[PDB]
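Below is one structure, written out as structure tokens; the observations come after it.
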Amino acid sequence: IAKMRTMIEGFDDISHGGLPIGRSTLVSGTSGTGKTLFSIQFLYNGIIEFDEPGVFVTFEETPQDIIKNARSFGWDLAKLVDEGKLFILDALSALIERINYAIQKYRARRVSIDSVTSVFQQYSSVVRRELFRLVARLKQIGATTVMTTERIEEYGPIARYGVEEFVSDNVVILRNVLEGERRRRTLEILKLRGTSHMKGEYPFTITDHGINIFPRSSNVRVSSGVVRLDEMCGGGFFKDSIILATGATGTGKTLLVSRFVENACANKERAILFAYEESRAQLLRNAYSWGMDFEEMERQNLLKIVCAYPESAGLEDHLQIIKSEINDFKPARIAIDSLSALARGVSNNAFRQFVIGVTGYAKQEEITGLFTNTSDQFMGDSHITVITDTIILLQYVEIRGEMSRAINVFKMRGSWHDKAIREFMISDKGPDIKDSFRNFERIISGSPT
Amino acid sequence: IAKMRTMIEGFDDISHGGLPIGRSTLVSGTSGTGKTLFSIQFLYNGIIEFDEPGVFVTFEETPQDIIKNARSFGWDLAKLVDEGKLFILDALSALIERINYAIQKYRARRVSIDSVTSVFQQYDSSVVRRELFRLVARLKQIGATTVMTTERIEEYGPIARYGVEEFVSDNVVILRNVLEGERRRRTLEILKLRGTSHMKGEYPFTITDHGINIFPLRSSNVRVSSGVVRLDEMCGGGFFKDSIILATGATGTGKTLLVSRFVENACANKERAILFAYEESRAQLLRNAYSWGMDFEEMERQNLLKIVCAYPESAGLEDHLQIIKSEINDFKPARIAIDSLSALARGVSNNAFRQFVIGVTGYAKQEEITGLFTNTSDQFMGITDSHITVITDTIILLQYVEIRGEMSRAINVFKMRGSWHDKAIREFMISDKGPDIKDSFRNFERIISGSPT
Amino acid sequence: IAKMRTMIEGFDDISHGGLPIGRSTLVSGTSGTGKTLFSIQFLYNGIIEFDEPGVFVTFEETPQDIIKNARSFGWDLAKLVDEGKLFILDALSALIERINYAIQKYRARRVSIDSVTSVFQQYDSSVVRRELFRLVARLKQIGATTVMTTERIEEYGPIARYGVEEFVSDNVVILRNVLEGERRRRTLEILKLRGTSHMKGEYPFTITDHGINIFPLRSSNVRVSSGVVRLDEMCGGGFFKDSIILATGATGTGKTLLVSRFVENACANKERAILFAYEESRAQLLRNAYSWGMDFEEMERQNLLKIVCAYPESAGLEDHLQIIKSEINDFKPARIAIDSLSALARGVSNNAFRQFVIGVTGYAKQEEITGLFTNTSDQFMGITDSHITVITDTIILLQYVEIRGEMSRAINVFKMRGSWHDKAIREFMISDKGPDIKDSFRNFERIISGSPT
Ligand SMILES: Nc1ncnc2c1ncn2[C@@H]1O[C@H](COP(=O)(O)OP(=O)(O)OP(=O)(O)O)[C@@H](O)[C@H]1O
Ligand SMILES: Nc1ncnc2c1ncn2[C@@H]1O[C@H](COP(=O)(O)OP(=O)(O)OP(=O)(O)O)[C@@H](O)[C@H]1O
Ligand SMILES: Nc1ncnc2c1ncn2[C@@H]1O[C@H](COP(=O)(O)OP(=O)(O)OP(=O)(O)O)[C@@H](O)[C@H]1O
Ligand SMILES: Nc1ncnc2c1ncn2[C@@H]1O[C@H](COP(=O)(O)OP(=O)(O)OP(=O)(O)O)[C@@H](O)[C@H]1O
Ligand SMILES: Nc1ncnc2c1ncn2[C@@H]1O[C@H](COP(=O)(O)OP(=O)(O)OP(=O)(O)O)[C@@H](O)[C@H]1O
Ligand SMILES: Nc1ncnc2c1ncn2[C@@H]1O[C@H](COP(=O)(O)OP(=O)(O)OP(=O)(O)O)[C@@H](O)[C@H]1O
Ligand SMILES: Nc1ncnc2c1ncn2[C@@H]1O[C@H](COP(=O)(O)OP(=O)(O)OP(=O)(O)O)[C@@H](O)[C@H]1O
Ligand SMILES: [Mg+2]
Ligand SMILES: [Mg+2]
Ligand SMILES: [Mg+2]
Ligand SMILES: [Mg+2]
Ligand SMILES: [Mg+2]
Ligand SMILES: [Mg+2]
């Protein structure tokens, strides 16, 4: 079976090409999931890319409202209708023949129906029979159609009468689950008759572009901002690598992030600092307190600061922003301060995927990523440390009633690193890595000898 | 699609502007969620700000009742027929035609219908859909932004009664009132906005004398004194003006003491302060304050200190936030303290507590108010599981230390964001004057968990 | 009761032979479970192996579609009317009579009906039962082993749609497709087999180009080298050929290094090997390998090493197993490594992970393939909760050791099943050549948890 591209970012990979040609596809989901958006975007892209005439069978929504709503993404459906490319059919064997003629009147390939469930009020026994009749008249014609149906529950019947999925050849379930009052959009392909696909749900978002489903290794080294740090890292971090600075609160993660972001702008290199714990106002003072003019770096258009709240948006939304902001600014290195923030009030599963997407994309675009993590045992994991290539752990050490702090390169993939827990201290200039605690024994968890 | 501002505190941000123009919005919820309230505000603010004519369609409730009910907030019905700003239609093509006539009669587009499910008792979903769809078609044809009100049965069940009303509507706003732990929590959510964008997921709101109060989601180097001199010296000069300080420790360490001195220092410099107590009562606070050499009555007599003690399980976290909001907005203090956060987290979801901290933290820094929140650590004589220490800019840790069968206590500035601080665990003592920070324990080591050597 | 083989990989074991002769079997499941697939295989294998005539009864799906759909696996419809092996009947005593005629017309007993619930839209359970019972009575009277296909609504709800179809049928096979953690898992179960025995409970299966692939549930003293000489010496000569080795430790200890040397040693002796990566990517693997003095490209150039990296949350555990199965069956390696097991357990049920380990372990020993699985221990600088250490024959434990403010690491052969091994915790170091095992820590003691003395 041949598949038709939908040009929906992610769907082509999940569907292994796209939607089956000749056959119809069902798109079930609750209200506000994006059944119509998919429906329109399926057509829009069909005529904008492959020049294939498509027809939209409306029902409870009018042709004008469709265009008006579609103009949110900058899609001039009117111009497409003005060229006779997209035919909006206003609105059960009458419509069947009314839709059959239209397809031929334009010499069609793709068709969208939003929604069949709208034309089944009067009429589960009859639904199937009439539903099966429609699918048959489309397959016979040979036009790839996307059918929209509506669901009551996110984890319940596939359609409304629990029959539309069985009559349909392909089933795509759009979800919108509310876990901890957050709301997360996920799309899934339940089945594809006569072809393979990716199973299970996948995080997606809706932006001014539409649906956005998210399904070398150079030996070049870069600097972290700290000379000794580069020295104990065996010459510095790798360009296409993910570094992680984990420690207790007030150890100096944000300090290292600042110097790491600074060092970029010290060599005409663009950088992004994704704040999640502090605001720009506060970050500016702290930076200047450490002898770094962040305001200047924003004036050189080398540093970009994006601050936001981890509980404000979803993880799938946080990822899109990162991507968009990365795609626009095109930084040399990014930093997320911090991951532990993007984790609170989130399913461990949904967080892992987030970490994979960011790291995966950070290395796909060859960007040095410095993510920080706050340890939950201050002066005292979730297995995201196996994604990071380098690990810089900061830990305090109670010494003679004086609360000090130490630094150590826990690991360094494909490179030598210093295996010593050096003590360091923070001043108005920045960090200063001194010697290691040769006397203090067993300082891995504190209480040194 | 343009948006019309509803002037409902918080909603204008969650909707990214407001409600779409010439479009029908649904507002489903259980009984007592605040559908009518929202419905009224939409109109009230319409003609009471933008002079935008608007008509309210009643059904189960009488005009007189509505007018009387809305007097709880202070909204008079002198804009009804005593100005021609409102249009209460007492109560399917008959009503529509009347509504269509009233619109142009008053020359308006702001409409509020409450309730719609009540006018479907003559039937029992197909008929609802058909009739419901015709209504939105009519209204959209006139081009009047209408707010429709539907009722639900479950907080986490069907959007509307017949599981269809949301599919016909262009906009869906779900008002909730979840009961978790014998405590109610009002949350509003925008499910979808056809043709535009919005914030996703639920947002905590409250109903007060103002009405609905939704809760959506610089940097000076000026230093302020904490009350204690030595503490200011170990903080490298003192706390920051627009900063949040946290004093954690076991029970009976001295958090309430530090708070007293912190608030005292305000009133001493002729600056207003608020003390939000949650563990002790004013009666007891005055008694302990004076025991340390602080006249809280004197401070209350100068109108520089306000005490607001209450039980952390008597109201929801959103209700506590609103109280803090109003008390701050009214008194306009230089610095506020919460004693304690831990007392507000008990019998609360970690999700709801985080949002509360963010809101209070955010608002404290937005008004440039020095904040001192306290928290009682679980381990008494022997971590901070909750991840609220990354929000606090300063952390003052108090810890007990057993020394030769003598229960002593130690203080330390754990961290100071964007400032040098002392890195020593000094021993401190409490007397009839206040805290006396002394020297650190250079002999006995490893007092992170207590019991050094 | 005799059984007829279905030639479906795994099913013949779970059914203790196959499907009962002259008896009606039910196959209920939700949409996309693989009912039609199973239905087709039953016939396809019938005439494509045992030359046993068989007729397929369609209903909602057209013959042309079925033929086209089954071309995803490579099954042609040249056995239909171009040989007379198949008999697709396009579509209650009328059909039965036709089915009865076709049977003797083709002289067969292999029948597949998909779907039956679709021919009950004219009604809405009593009628279903009565009509359904008459069908099994007819078919049993002809003595033709039929496979009936029904649809369900819930994975853990009624067996069939009307909660009756299972009671009329003699055999019940429930195809499931559970969604746990946004990941789908196909499981087939034989509920009952009237008159015979079978395996109880669900069994993981997958659908591939071959079709359905169900997963049901010697000893040489030949030694192989691990890559490292000293390691072979502490293993009493080296690992066993048909054995499973596990290398546990914190992150950045040297598990991936050992794997590289283990796989290197294979290709060095002109033996094929597969490296199933799950934590790093090929790009990065090549970079780190060469840093240790190993040319993985060279090994790939010799066609002795195959790298198969993928994300452990991109597919189900059963899907990962099938991939390992095919990759092994194709390449036919001397030794395979999985880096790592721990990465495959995250976001997975302990039940599903055990079965995965068993299958991979079992298949590795069944083909006499030396296996090296790695696992990252939770405690970093500071047990193995999962009970997968009793399956591994060898255990190579790597542990960090803090020595005078210097993060060193130690290696030890924790155990060696049916072989002498070294019982010393030797310190080891990583350089630009590989692992250098040295002497043990006779001074510093109690490095089980780390931080000796
Ligand atoms: N070549 C293939 N590779 C992988 N998976 C495939 C392939 N061909 C089919 N499939 C899988 O088989 C599924 C369809 O199987 P089948 O048609 O038997 O389902 P079903 O349960 O009978 O569906 P329905 O209840 O809708 O009739 C697809 O969703 C797909 O996941
Ligand atoms: N002045 C006030 N102060 C505090 N809360 C108030 C005040 N006036 C009204 N309320 C709250 O508003 C609620 C009623 O709001 P409203 O009448 O909009 O509810 P509703 O959801 O429309 O109810 P129903 O579904 O029964 O019509 C009361 O239960 C009360 O909690
Ligand atoms: N310009 C935009 N930017 C961002 N998000 C948008 C934008 N336009 C729409 N959206 C989002 O997408 C949704 C529109 O989806 P759509 O109208 O297709 O929903 P639907 O599932 O078809 O709803 P219904 O079942 O009620 O017809 C909006 O509610 C909003 O959440
Ligand atoms: N007049 C006094 N003289 C000496 N010590 C006093 C006096 N009044 C109080 N204290 C000391 O102060 C302690 C209580 O201080 P405070 O109430 O500030 O502590 P806390 O840690 O906030 O307590 P809780 O967690 O119970 O609210 C007493 O246990 C006692 O040791
Ligand atoms: N100007 C300064 N002079 C000296 N030390 C400073 C200065 N500014 C900050 N510090 C030190 O650095 C610490 C803050 O560093 P940073 O904010 O990077 O830590 P962090 O571990 O990222 O904290 P958090 O977990 O709260 O984000 C302060 O607690 C203090 O000890
Ligand atoms: N020889 C055997 N050895 C082992 N187990 C057997 C044997 N024969 C039958 N069984 C088991 O017992 C079951 C037979 O039970 P039985 O036919 O009484 O079920 P039932 O509850 O009456 O079913 P129904 O409700 O469909 O009539 C088989 O499905 C199988 O699990
Ligand atoms: N060229 C090199 N020279 C010296 N040491 C090196 C070199 N390359 C890597 N290392 C060491 O090897 C370690 C990583 O080894 P490896 O990746 O095998 O460990 P691992 O325990 O499998 O790690 P992970 O759990 O992160 O996958 C580094 O932390 C470093 O100490
Ligand atoms: Mg729609
Ligand atoms: Mg920080
Ligand atoms: Mg009301
Ligand atoms: Mg107290
Ligand atoms: Mg089928
Ligand atoms: Mg490794």
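Numbers in chain B come straight from Swiss-Prot, and the residues shown are 18-108, 123-155, 157-249, 257-421, 425-495, in order.
For all residues, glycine too, the Cβ spot is worked out from N, Cα and C.
Now, the feature entries from Swiss-Prot:
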{"type": "ACT_SITE", "residues": "B:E77", "note": "active site, proton acceptor in CI (KaiC 1)"}
{"type": "BINDING", "residues": "B:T53", "note": "Mg(2+) 1 binding site"}
{"type": "BINDING", "residues": "B:290-296, B:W331, B:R451, B:457-459, B:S461, B:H463, B:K465", "note": "ATP 2 binding site"}
{"type": "BINDING", "residues": "B:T295, B:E318", "note": "Mg(2+) 2 binding site"}
{"type": "MUTAGEN", "residues": "B:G71 to A", "note": "Lowers the amplitude and distords the waveform of the circadian rhythm"}
{"type": "MUTAGEN", "residues": "B:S146 to W", "note": "Loss of stable oscillation in presence of KaiA and KaiB"}
{"type": "MUTAGEN", "residues": "B:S229 to W", "note": "Increases photoperiod in presence of KaiA and KaiB"}
{"type": "MUTAGEN", "residues": "B:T426 to A", "note": "Decreased phosphorylation in vivo, does not restore rhythmicity, hexamerizes and down-regulates operon"}
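Location within the structure of each feature annotated in Swiss-Prot.
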{"residue": "B:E77", "record": "active site, proton acceptor in CI (KaiC 1)", "DSSP class": "coil"}
{"residue": "B:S146", "record": "mutagenesis position", "DSSP class": "coil"}
{"residue": "B:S229", "record": "mutagenesis position", "DSSP class": "coil"}
{"residue": "B:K294", "record": "ATP 2 binding site", "DSSP class": "helix"}
{"residue": "B:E318", "record": "Mg(2+) 2 binding site", "DSSP class": "coil"}
{"residue": "B:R451", "record": "ATP 2 binding site", "DSSP class": "strand"}
{"residue": "B:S461", "record": "ATP 2 binding site", "DSSP class": "coil"}
Which of these recorded positions is closest to B:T53 (Mg(2+) 1 binding site) if you go by CA atoms: B:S146, B:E318, B:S461, B:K465?
B:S146
Counting across all protein chains, other CB atoms within 10 angstroms of the CB of B:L296 (ATP 2 binding site) number 22
Rounded distance in angstrom between the Cα atoms of B:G71 (mutagenesis position) and B:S146 (mutagenesis position)
16
Within the chain of B:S229 (mutagenesis position), which residues six or more apart in sequence place their C-beta under 8 angstroms from its C-beta?
B:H33
Reported as an integer number of Å, what is the Cα distance between B:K465 (ATP 2 binding site) and B:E318 (Mg(2+) 2 binding site)?
31
Measuring CA to CA, name the entry from the recorded positions B:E77, B:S146, B:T295, B:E318, B:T426 that ends up nearest B:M458 (ATP 2 binding site).
B:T426
For the recorded positions B:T295, B:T426, B:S461, B:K465, which ones lie near chain A, with a CB less than 8 A from one of its CB atoms?
B:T426, B:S461, B:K465
Near ligand 2, which of the recorded positions B:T53, B:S229, B:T290 have CB less than 6 Å from any of its atoms?
B:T53
Do any of B:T295, B:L296, B:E318, B:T426, B:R451 (recorded positions) have a CA within 10 A of B:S146 (mutagenesis position), and if so which?
none
In sequence order, which residues at least six apart in the same chain have a CB under 8 Å from the CB of B:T295 (Mg(2+) 2 binding site)?
B:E318, B:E319, B:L324, B:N327, B:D378, B:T413
List nothing but the one residue from B:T53, B:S146, B:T290, B:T292, B:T426 whose Cβ has the fewest other Cβ atoms within 10 Å; the candidates are the recorded positions.
B:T290
Minimum Cβ neighbour count within 10 Å among the recorded positions B:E77, B:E318: which residue?
B:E77
Largest tally of Cβ atoms lying within 10 Å of a Cβ, found at which of the recorded positions B:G71, B:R451, B:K465
B:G71
Counting across all protein chains present, how many other Cβ atoms fall within 10 Å of the Cβ of B:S461 (ATP 2 binding site)?
22
How many other Cβ atoms sit within 10 Å of the Cβ of B:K294 (ATP 2 binding site)?
27
Would you kindly give the Cα-Cα distance separating B:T426 (mutagenesis position) and B:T290 (ATP 2 binding site), rounded to the nearest Å?
15
